[PDB]
Every structure is written in structure tokens, then in C-alpha cells.
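First the structure, in the form of C-alpha cells, and then the observations on it.
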Amino acid sequence: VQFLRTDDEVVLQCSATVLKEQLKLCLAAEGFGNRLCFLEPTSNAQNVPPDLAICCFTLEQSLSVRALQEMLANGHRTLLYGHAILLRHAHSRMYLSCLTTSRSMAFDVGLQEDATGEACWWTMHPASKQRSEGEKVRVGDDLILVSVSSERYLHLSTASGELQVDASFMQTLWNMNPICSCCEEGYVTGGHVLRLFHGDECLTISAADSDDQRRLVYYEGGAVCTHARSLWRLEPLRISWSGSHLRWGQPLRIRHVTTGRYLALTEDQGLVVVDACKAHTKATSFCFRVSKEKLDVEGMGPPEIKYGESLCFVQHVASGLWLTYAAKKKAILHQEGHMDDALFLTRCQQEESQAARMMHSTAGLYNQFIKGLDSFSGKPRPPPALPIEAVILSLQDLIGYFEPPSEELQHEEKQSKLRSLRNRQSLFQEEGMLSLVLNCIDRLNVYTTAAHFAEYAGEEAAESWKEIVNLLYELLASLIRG
């Protein structure tokens, strides 16, 4: 594609010079637990895969000044310079916006729950005389993005040492690189969260707190087919057009969603799942093959692999080894494999997909909090700063996430919303969310009062002690409620 249309998935990219070299950074936010945007390095993708899932936005709308201002009193259209755009985060379903807070004493840029104000609208402007107002925005174009609410530039900040995003009066050139646009119905694209079925049996890692360390891969049947631990994100070795149609033989990384780890071949362990910082191309590159015989684009490309209907052998690219079972059976990489090695893929729906990523971030955050709690116990203090603010917001968000529907609503909708809530509760429960909440409750209850906590933690950290235990108990209730 040459032009950006509405309903396209894009990433906002900028550049920085770090140690005499260009570093490409994408705009990222988690949403839940943390609204603030940050920058995800994408340059070192060959060695360390970037956390791309939270970098994706969709172009919801592109309005003229008159259309925007007029609609504020209350299909795939091309982007034109001078248009105001609405960017919806794919994961959190929140909207990229200019926030009313600041970290510098400029404005913070983050995610907003609702696209209701001026704050979630951004006008696009030409970076040179090569483009003009009312002209189509082209793929590859450098853009200036102006906050409609504050009249400020989407800015890359370099103070101090760290690379950050804010809304500043200084300008920054941005590229809206397309991830995907207009997919063929029923076809596998990159960035899709899915399950790999065998023959029923699906590919997975073990349950939380297993003696596995959650690092081995298995073919497992029964209930695991509906649990988060069997979900994987397909990640092509590219950033632009990463959401393009997946092709036979095309190399890709296979990411485990709840754990954030990468299917890999290792020298000593063989087929395992590996940390991002050890997920280099050779160890971590796989492709789908039509058969076991010998054997780039700037668009969606040709649609090749169908959901459910396509049978795919998985092959490790660098080694040529086939994804197979040892003979719940363990997954291995073998020179020959087995005649029934072919897998079919099934797309994960967004409720489950979102839940799985939510658990990933929740686990990461609460384990960080637990590790900080363990570090100063019992070491009376100058106290390894605790993520208080994020823990609070994470808790508050998860509580609203698990909130039962209002009894005032009708019967038909009530039963439908209940069925979703239970399913959401189930996914978290099966991923060891209860233990996680309990471990925070238990480690905090080691202290009698806030002042007792203040003896080991910060006096300032203690100001939130009661609120956190209260919220943790509240979440516990919300997780258990039927």
C-alpha cells in the first residue's frame, strides 16, 4: 500500500541517535495499571524482539477541522494532511491522548479511557514542502502530530539520559508505519494470537507454579485448550507490515502470551521457551511448511495460510528440525519427526487474547512488588523503589474489570455479561492469579499497621499501605465471586 486508510493498524515511530547510531523507537503503552506512553526500542529486533503487542494502534477516524469541531458539539477513508486522527490502542482499546499531567514541571502523553474530549485527537502536518494540506498521507512519510487539545507536538524527549514521549513545543518527526491493512477473511496474519492444534491436543507450556519453571513445551489435551497458557502470538521478523498475511516458509518468532517467552532451540535443552533477552533470530526462528520436502514485500502480500483449514508442519529455520512430540506428551525438535506432525491454527478471540496479555503484565508487576517486599524484610531502615502507583491502578482496573453487572439491567443482557465475567475470572484463576494476590496480601500482613510497615519501607510508601491491602482483598473477593 502507498496510502494510509482508516481502520489500518499502525505504529508511531521516531528516531534517536544513541552512541553515534540511529535507534528506532515505537510508541507503547500498557493501558491497564499504567496509562502513560513510553518508547519501545525496535532497532535491536534481531537479538531482542521488541514488545510489539502494545505498540499497535488502529486509525479509528480521520476528520477535517470542520467535521471534528462540528461533531464535538455532541468506509476506509484515506488520511489527508490537516486531518485530525483518533488512535485506538489495540490491546487496552484505549485512545492515544494528551494528558493534563506533567513529569517535568510540557504534558504527558498516554491512554484515555474514553474518546470524548479534544485530548484524543491529533492533527497531521507535512514535515516539508514535499507535502501539502489536503494531500494524501503516504506510507514512509515524516509527520508532525499536533495535539488538538493543547496545540503541542508529539515529542521525543532526551532529558535526562532516558528516552521518553511527551507533548512539547519542540517538534519531532514521526512515521506512521503500517502494521496491516485490509486482511483477507480467514487467513493467518502476523501479530495474531492463536492456538496450534494437533489432530483436542494443543501446544502449550505447563500450569503456573509447575516444577517446569514454565519453560518446557507440551502437546496437551482436555481443558488446556480453553486456558490462557495455550495461547501464542505469531511474530514475523519485521516491524512494518508485521501484520501482513503469513506465508509458507516465512520465518517468524512464536511468543507465549501469558509468560512473554519465545519458542526456541537451545544447545543443551533443545526445544524450550526462552526470555526475550535471549531470543536471537537463529535460536528463535520458525516457519510453517506445507510438507517435509527439501524446499520481502511492502504490503499484505498474498493470503496463504487459512485458519482451521490449513495443515502446517512447524520447522526451526536455522536447524531444519521439525516440531514434534517425544511420545500430555513433551514437544521436541527432531530431524525426521512424525508423519502426523501437521498442525492447524485457530484464532483466539479478543476477550481471551486481551485477558492473557493482562495476566502477563499483572504477573510482571505484582512479582516486582513481591520482590521489593522480600528485599527489605526484615531490614529496618534509607530503605529498590516499590511500584506503588502502578500497583494501585492495576488493582483498581482489575476490580472494574471483574465488576459484576448492574442488577438494574435486563435479564437477557445480564446473563450474557455474567457468562463473560465467569470466563474472565476462570482465565485468571487458571493462570495462578489467586496465589499472586494472596502472596501480596500475606507479605503485607506481616506488618500490623502502616507505621510498622514504615519502619521497613518508606514513610511515604506507608501512606498507601492500607489502601493496597484493602484493594487486594477487594480483588480477591472479585476473583472468587460467582
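Don't overthink the numbers, they just go from 1 along the chain as shown.
The way this entry was determined, per its header, is X-ray crystallography, 2.5 Å.
A Cβ is built for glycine as well, from the same backbone N, Cα and C atoms used for every other residue.
The feature domain 'MIR 2' is assigned by Swiss-Prot to 134-179.
For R138 (mutagenesis position), applying a Cβ distance below 8 Å and a minimum sequence separation of six or more within one chain yields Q2, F3, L4, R131. In this structure, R138 (mutagenesis position) is part of a beta strand by DSSP. Annotation of the mutagenesis experiment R138 to C (Swiss-Prot position 164) in Swiss-Prot: Decreases threshold for channel activation by K(+), caffeine and 4-chloro-m-cresol. Decreases inhibition by Mg(2+).
The mutagenesis experiment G308 to R (Swiss-Prot position 342) is recorded by Swiss-Prot, whose note states: Decreases threshold for channel activation by K(+), caffeine and 4-chloro-m-cresol. Decreases inhibition by Mg(2+). Taking Cβ-Cβ distances under 8 Å and a sequence gap of 6 or more within the same chain, the neighbours of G308 (mutagenesis position) are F344, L345, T346.
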TODO: Check the deposited model and tell me the whole-number distance in Å separating the CA atoms of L295 and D296, where 6 residues are unmodelled.
DONE: 18
- [ ] Just need one number: Cα of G199 to Cα of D200, in Å, whole number, across 2 unmodelled residues.
- [x] 7
Open item on the list: Please compute the Cα distance from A327 to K328 in Å; 11 residues between them have no coordinates.
Closed with: 9
Open item on the list: At the unmodelled stretch of 4 residues, I want the CA-CA distance from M105 to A106, to the nearest Å.
Closed with: 8
